[PDB]
Amino acid sequence: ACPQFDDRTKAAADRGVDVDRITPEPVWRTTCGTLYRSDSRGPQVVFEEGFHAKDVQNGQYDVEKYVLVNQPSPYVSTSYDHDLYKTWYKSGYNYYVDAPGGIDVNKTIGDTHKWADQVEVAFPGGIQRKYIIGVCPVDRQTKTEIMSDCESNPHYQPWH
């Protein structure tokens, strides 16, 4: 099965997320399959730092408002869909994530909002580097992964 942790923000790269300010009430992901994140930053920084959120102290904690309007927030978005990179094909990297928890966005705010088809999992306080498996770069012209240039994260620590 998947290990469950009492700390729903075990995955976070940023200490000090205030779980009680997350609204509306979060439905936490309890599975442990691979998740994906498109990002413009290459693995040199992402594997060293993990994914930190833009604004844990003063960002937008309401999940509905954060989906309606992109704005600094305590959340790092990922998706259940390996192929979401093809929509976001101008972001040069597709990161493969194996992290506990996260807020299942469609379970929390419903499945009819603007980004429901992106099947998102939002990580409050981001995702520490030990939960990032690796990356594949994305070719903008063909919208495909450059699979000969993928890279494992030296800091990935398997946990199940």
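All chain A residue numbers match Swiss-Prot; in order, they span 45-204.
Each residue, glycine too, has its Cβ placed from N, Cα and C.
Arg81 (NADH binding site): 25 other CB atoms within 10 A of its CB, across all protein chains. According to Swiss-Prot, the feature NADH binding site maps to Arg81, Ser82, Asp83, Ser84, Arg85, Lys98, an assignment based on experimental evidence.
There are 18 other Cβ atoms within 10 Å of the Cβ belonging to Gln162 (mutagenesis position). Under DSSP, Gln162 (mutagenesis position) is assigned to a helix (H, G or I) in the three-state scheme. Feature annotation from Swiss-Prot assigns GDP binding site to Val111, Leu112, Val113, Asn114, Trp132, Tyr133, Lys134, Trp159, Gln162.
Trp159 to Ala appears in Swiss-Prot as a mutagenesis experiment; the accompanying note says: No ADP-ribosylation of GDP. Counted within 10 Å of its Cβ, the other Cβ atoms near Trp159 (mutagenesis position) come to 15, all protein chains included.
According to Swiss-Prot, the mutagenesis experiment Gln162 to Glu, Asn or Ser carries this note: No ADP-ribosylation of GDP.
Listed in Swiss-Prot is the mutagenesis experiment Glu164 to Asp, annotated as follows: No ADP-ribosylation of guanosine. In the structure as shown, the Cβ atom of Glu164 (mutagenesis position) sits within 10 Å of 27 other Cβ atoms.
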Practice item. From the recorded positions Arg81, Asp83, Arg85, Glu164, pick the residue whose C-alpha lies nearest to the C-alpha of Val111 (GDP binding site). Key: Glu164
Exercise for review: Please compare the binding-site residues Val111, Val113 by how many other CB atoms fall within 10 Å of each one's CB, and tell me which has the fewest.
Suggested key: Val113
Review point. Given the binding-site residues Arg85, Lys98, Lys134, which one has the fewest other C-beta atoms within 10 angstroms of its C-beta?
Key: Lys134
**Study point:** Cα-to-Cα gap, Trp159 (mutagenesis position) vs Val113 (GDP binding site), nearest whole Å
**Key:** 11
Exercise for review: For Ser82 (NADH binding site), identify the closest of the recorded positions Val113, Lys134, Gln162, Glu164, judging by Cα separation.
Suggested key: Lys134
Point to revise | Proximal residue to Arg85 (NADH binding site) among recorded positions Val113, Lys134, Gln162, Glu164 (C-alpha distance) | key: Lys134
